[PDB]
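Written out below as structure tokens is the structure these notes cover.
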There are 4 protein chains.
Amino acid sequence: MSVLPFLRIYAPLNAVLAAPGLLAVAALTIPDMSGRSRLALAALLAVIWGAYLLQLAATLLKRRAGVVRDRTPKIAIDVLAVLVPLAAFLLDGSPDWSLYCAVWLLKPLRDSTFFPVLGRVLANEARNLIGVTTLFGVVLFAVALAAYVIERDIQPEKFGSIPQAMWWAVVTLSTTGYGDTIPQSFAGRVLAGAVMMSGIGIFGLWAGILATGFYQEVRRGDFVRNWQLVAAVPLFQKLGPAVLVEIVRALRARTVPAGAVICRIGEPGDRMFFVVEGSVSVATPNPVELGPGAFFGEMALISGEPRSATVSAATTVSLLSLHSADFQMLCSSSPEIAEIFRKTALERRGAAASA
Amino acid sequence: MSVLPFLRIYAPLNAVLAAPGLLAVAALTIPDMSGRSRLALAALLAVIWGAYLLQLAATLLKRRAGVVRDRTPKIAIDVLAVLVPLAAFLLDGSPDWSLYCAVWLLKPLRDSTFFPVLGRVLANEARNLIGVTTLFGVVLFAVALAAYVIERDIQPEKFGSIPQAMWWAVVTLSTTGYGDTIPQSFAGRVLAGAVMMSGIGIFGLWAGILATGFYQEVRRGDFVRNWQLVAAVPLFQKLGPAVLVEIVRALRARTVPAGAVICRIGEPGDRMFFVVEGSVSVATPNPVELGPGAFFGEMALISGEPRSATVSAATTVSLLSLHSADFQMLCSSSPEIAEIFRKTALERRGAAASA
Amino acid sequence: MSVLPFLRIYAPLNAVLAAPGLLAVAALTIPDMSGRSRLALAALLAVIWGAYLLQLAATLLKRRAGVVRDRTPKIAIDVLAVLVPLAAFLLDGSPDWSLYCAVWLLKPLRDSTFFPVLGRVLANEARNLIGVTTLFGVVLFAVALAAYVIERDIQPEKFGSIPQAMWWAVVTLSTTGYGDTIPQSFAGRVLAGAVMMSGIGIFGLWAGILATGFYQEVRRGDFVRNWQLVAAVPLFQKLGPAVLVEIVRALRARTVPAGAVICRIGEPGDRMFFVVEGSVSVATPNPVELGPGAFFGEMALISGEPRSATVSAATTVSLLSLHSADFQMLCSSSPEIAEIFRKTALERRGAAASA
Amino acid sequence: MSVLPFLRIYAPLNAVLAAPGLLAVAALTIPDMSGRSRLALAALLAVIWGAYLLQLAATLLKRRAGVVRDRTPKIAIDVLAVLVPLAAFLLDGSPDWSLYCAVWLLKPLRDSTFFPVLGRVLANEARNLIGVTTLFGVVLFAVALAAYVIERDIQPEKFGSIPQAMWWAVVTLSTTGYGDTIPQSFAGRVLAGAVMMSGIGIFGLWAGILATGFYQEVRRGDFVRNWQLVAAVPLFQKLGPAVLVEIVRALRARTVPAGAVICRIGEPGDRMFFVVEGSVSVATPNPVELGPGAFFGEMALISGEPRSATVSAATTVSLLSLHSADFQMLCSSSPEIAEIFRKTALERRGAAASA
Ligand SMILES: [K+]
Ligand SMILES: [K+]
């Protein structure tokens, strides 16, 4: 609620071409299709092939920043990015070579930061998941068997066996309801009366396991990235020890591109920022262009008013961001700091239009 | 659990007529319907047309409070509120002009406060959503393909292609179970064994993303609206800095209309209020009518007893509200304040019936 | 994880007979059933009729504790508990009079404490629910219409109208998948690609609204009931102000019946209790029977050992309960208290077997 | 996100053979199967029979550590682990004796630690579950009846009775959508419009009940196991009282096996450990092999750098683990401790390669 994400979070074209790339597939998958566009896109594969392959060698020029690096992950596909289609072309002479379009799907994952964030936590908590995964299979076969108990008499064709009903368990437990084969008797239908009750109790926990500290990690991800930009601020030599733990959970940093807006004038004032790298366009008669290591919004928050400037991203800025309460908090935290923000709430009244 | 919402939260008639308005639609959508009521409601469209259109120009009299305002949102439909039906009437001579009853649906959203609250946060957290949205599409096509691997042999008619099975993925992953086309073999059925497991793991996070800080924002929404009504209280010059952060998370403010009840006598005492604007009817022999800047309930809470007055909304009041624990908290917070609430717990014993 | 619920939480027989009572229904609902047991249970209705009716008048003797009471809720059915069957017997001469077995279903709700806990909170938070409830209907008809756009050509029989497809929305949005009528075209199937995504995003919030402060209320329910049993403890004149807020969130109180066990000897020590009303059976050579206002377990927790006594519920006791960490917390909170628990950790070593 | 689970959390072979054991079942469940492998696996039952039975008596040698033990749970199946097949062999002469492969399913649960963790909490919170369980059945039959109201006219075959529609309730309420029997009329279809809305509101709470303090218990499970390894650290005589409550929620301990890696050199430094039992391989010219009661990572965290050693599990170690923020926290908590970690951040610079 308090952050300005701009400049193309979905930036790298390496990520991009997988999307139109794999949509090339389906038209090869279909009868009675003209050969015209059929092969038009095999070229587009060759483009994306050639595109990464053009990109490839410069990546294989991995002498840039060659001091200490661990790039087996990022490279792991780039190798396969171009090899698999090639051997696919020859050994798999039939058109199915395209079905090694199973490949590029990792390329988004090549630079899907927020994906390692996933894998980081499974190696702490899957202790639970396994015993649950058992406990799932506990309740599967314990319950799945109870079907074979019954309708083997009059539904051999459907429930003439164990796994045929195990099939009817997970669909039945995992919230689905396909609608293929359902009992005809009383008690065999009774037994379902605890099942959805169960699995919604199960996944109520089991899925709960994921969001559990996933949130913690992302709540943690916003500190690990932001114990940086702390000493960069000229003022933070006085901040007491535990003050910062109270704060940095909320402070998120994002980048803005050049040319963009930061806050428009007259819109309702709701937030204030700390600038630490880049520069701005403080839209005033004398533009008070504050570069790395500044802030703005105190003019709007102490007064509870609209914006006093159409601040715009003159350059690419590294931002923080902050709403009132936690600034009210910090204003509550110390009279030391509100003084200068009292003074600044007068300085930037005259300094905004003046030099 | 601690708040009195009265006076028509769903107030504005602009919001209201969309509901009966669009129910006018269906009777135009049906064969063998008499023309009688068929056109009876085309008038009702003209009413609602004329109604907003009556409302319209006074809104276009936007010279009221014309100092600094940003009303492109609120106006964005009012324009289209009446234009689209008009051109619809002529160019679309056929009855389908009514099918530009797609229009009024924003009119509730015109004044759906709590809807901007939605949009505020997506622009902080969708960083996650996108990489998840990929990760969804990751697991879609990676898995969706695995179907075409198999039953192309004996189900061309159903799984003779890729997207025909991608269809069977999302229904299969997104908890649904339509029941159109399901495999017949072993391993192709095996592969589902991780799928619902997956998607319930996915949306366990992905939907989790929404409630994540949506709660934070609404937990924040109750502070931003309520750092107001703080200095309005005559007593709060002494309250220490961090005291208020501890409190205002819970304190919600809502309005009551004139004529209504506030707390009935004899019902079990569970809460106390702070009055800051309006007036009451303290139901006693001498009504102790306390207007802006007062409170009541300490008589009931320190003693743990029923109500000592049928307090009623003599006027439209701006209320706070509070349960014991957090007043017990504040009574724990300082002996300074419990003194006057000790005294008040004697003053309003004699002052309730006396003058 | 830290509480001993015994003595029949599902106690009152008023609650009980609704269950077998309404199971009497179905056998009246069925052809080709013998009249034998058919009317056997109409008596059982008359029993339960007569049973509450026997109970009834003593309830209508509401002169017990007649000082200040608000019993319109509890009585609201007791009236109808016996009247509705009666007029049902005569005006509805046909067997359908039994279909006013719609009635007793409130009788569990008559004394379903934890049900008012539900209703308490909806009157704080439904502010959200309504705008969501709109937002649901927003996305319903906005999206539902998009079906009528399309398959009216070749599925009049199924999608020849608006609401016929609105039907296919909620089933489609609300996680269900009935399996009646599904499209045949491409784009009309495409549009589903955001739908389950949506509704699982919706109810990810909307259901989230319920557990949101429901938890808060039950987390609150355990304080409101337990600021009691605080001053009852002889030791708690020294406990500082904010100490208790830290604690009482976890401390749950429940009753045990006479004759039952409290903690068995030799089982692993994991918890300690505070006795405040009732008495025990401290299973030792000289039973150290401590009545109201005592505790035990410090012998097991400071040492990290099994139980030193088969404490058993000699009488009906009002208990608290507590695990280590929060006692370790309190042992961390002050050296004042650990002294007496150090001394008690020696006194009850010799006092356990001695007098 | 901060823990190294190694050495076979799914260790005991008692747990293992249940999995292949019960997969032996299905081939006995099927017609037209050769007798060859049919009886090949009846042996495998005899193996697993003989295997536990081999294991059995040594367990019945329960004189190991015979001072105070409560092993009725662990033994409860071991008895039945071998008896049930035996009587099954004779009384059930027909092949169905194998259908007492319902038995081993508890054997994983015999040593499914994290399963008692489940059962611990249901005996605190099911107070809610019951009243909900009623409230479920409240809304079941109240609503289920509403179907019999209607389509008894034209669907006797499907809705000619009460429970036939109660069936259509839970499937309808519990998120499923089987697809057997659905109405044909307007209002009977209308009534569903609140149902999925309801049950997703219900299980939004009811499943919520589970994760509610399940999380608390596992958040508690990580303290109860870890108030240990506290005094084992030589340094923690100075740590203030409430310091530890702030910490131990996150500190998880897990074991590593001998031969394994602990942290590889050059990988990005993100965490630090406290060694309290075992020993390491500090990969340096002079290996600084620190055994019980040590730590490492401060070299990487204060500087924000890669690893300074390929530390590897020379032996089986009992570990803690910790990320920066909470070490930054502790570094914020006191200048007393950062001194020695300042000194250690110089000592292990020269001591790493030297002796
Ligand atoms: K479903
Ligand atoms: K279905």
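Count begins at 1; order follows the chain as displayed.
The way this entry was determined, per its header, is electron microscopy, 5.0 Å.
Cβ coordinates are placed from backbone N, Cα and C, and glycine is handled just like the others.
Here the residue is the original one, while Swiss-Prot reports the published mutagenesis A:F203 to A with the comment Increased channel conductance. According to Swiss-Prot, the experimentally introduced change A:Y215 to A is described as follows: Increased channel conductance. Per Swiss-Prot, mutagenesis A:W227 to A is noted as: Loss of channel activity. Annotation comment: Swiss-Prot describes A:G297, A:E298, A:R307, A:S308, A:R348 as 3',5'-cyclic AMP binding site. Among the sequence features in Swiss-Prot, the mutagenesis site A:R348 to A is noted as follows: Loss of cAMP binding. Loss of channel activity.
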Among A:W227, A:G297, the most crowded of the recorded positions [Cβ within 10 Å]: A:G297
Of all listed recorded positions, namely A:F203, A:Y215, A:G297, A:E298, A:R307, those lying near chain B with CB under 8 A: A:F203, A:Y215
Non-site residues, in chain order, whose CB comes within 8 A of the mean position of the CB atoms of A:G297, A:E298, A:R307, A:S308, A:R348 at 3',5'-cyclic AMP: A:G269, A:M272, A:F296, A:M299, A:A300, A:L301, A:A309
Residues among the recorded positions A:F203, A:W227, A:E298, A:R348 that border ligand 2 - Cβ under 6 angstroms, in sequence order: none
Listed recorded positions (A:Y215, A:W227, A:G297, A:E298) that sit near chain D [CB under 8 A]: A:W227
Inter-residue C-alpha distance, A:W227 (mutagenesis position) and A:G297 (3',5'-cyclic AMP binding site) (nearest angstrom): 22
Cβ-Cβ neighbours of A:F203 (mutagenesis position) (radius 10 Å): 24
C-beta crowding around A:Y215 (mutagenesis position), within 10 angstroms: 15
Integer Å distance between the CA atoms belonging to A:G297 (3',5'-cyclic AMP binding site) and A:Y215 (mutagenesis position): 29
Residue from A:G297, A:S308, A:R348 whose C-alpha is spatially nearest that of A:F203 (mutagenesis position), among the recorded positions: A:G297
Long-range Cβ environment of A:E298 (3',5'-cyclic AMP binding site), under 8 Å and at least 6 residues apart: A:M272, A:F327, A:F341, A:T344, A:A345, A:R348
Spatial neighbours of A:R307 (3',5'-cyclic AMP binding site) that are distant in sequence (at least 6 apart) but have CB under 8 A: A:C263, A:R264, A:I265, A:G266, A:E267, A:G269, A:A300
For 3',5'-cyclic AMP: widest Cα to Cα gap among A:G297, A:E298, A:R307, A:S308, A:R348 in Å: 13
Tertiary neighbours of A:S308 (3',5'-cyclic AMP binding site) (same chain, Cβ under 8 Å, six or more apart): A:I265, A:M299, A:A300, A:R348, A:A352
Other CB atoms within 10 A, centred on A:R348 (mutagenesis position): 19
